[PDB]
Amino acid sequence: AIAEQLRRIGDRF
Amino acid sequence: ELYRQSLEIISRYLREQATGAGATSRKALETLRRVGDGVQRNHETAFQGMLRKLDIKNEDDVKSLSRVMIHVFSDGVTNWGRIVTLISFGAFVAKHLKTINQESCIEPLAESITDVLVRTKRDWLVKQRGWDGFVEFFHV
């Protein structure tokens, strides 16, 4: 779940 | 070339964040302050929870962030947003480490981040024009 959140934040850009 | 430049940029941002004080590297630093402070404030609650779970409190817990990085990239997706987010979280961690007087760990933290980025993504970085591509990606 930490990975899923960092991925989501980064893929938002 | 790319490792040294990446370490200079990442460690300068981390040290500046923990202690609150060429042209490509300057604008990359300028970018990290704008975007990286933004990510940190936009995601403060989530970052707090993450730091809590990871429980990074001394220099042997520093390797946690490099494990997080490998996990993040394990779906095969690479982009500048993820890289800036990982560096932003690293800055969030270095801020905490200084408060518990673990300044011992700031640079090893920046080294671990740089290690994963350059070793596992070297050619993607080069193809993307390195820190010049970072700046252009987040430009005005």
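Per Swiss-Prot, chain B residues shown: 173-193, 203-321, in order.
For this deposited structure, the header notes the method as X-ray crystallography, 2.0 Å.
The backbone N, Cα and C atoms fix where each Cβ goes, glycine too.
Feature annotations, reproduced from Swiss-Prot:
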type    : residues    : note
MUTAGEN : B:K208 to R : No effect on ubiquitination
MUTAGEN : B:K234 to R : No effect on ubiquitination
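Chain tracing stops at B:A193 and picks up again at B:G203, leaving 9 residues unmodelled; the C-alpha atoms of these two are 20 Å apart. In the three-state DSSP scheme, B:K234 (mutagenesis position) is classed as helix. With the fewest other Cβ atoms inside 10 Å of its Cβ, the least crowded of the mutagenesis positions B:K208, B:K234 in this structure is B:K234. For the pair formed by B:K208 (mutagenesis position) and B:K234 (mutagenesis position), distance between Cα atoms is given as 33 Å, rounded to the nearest Å.
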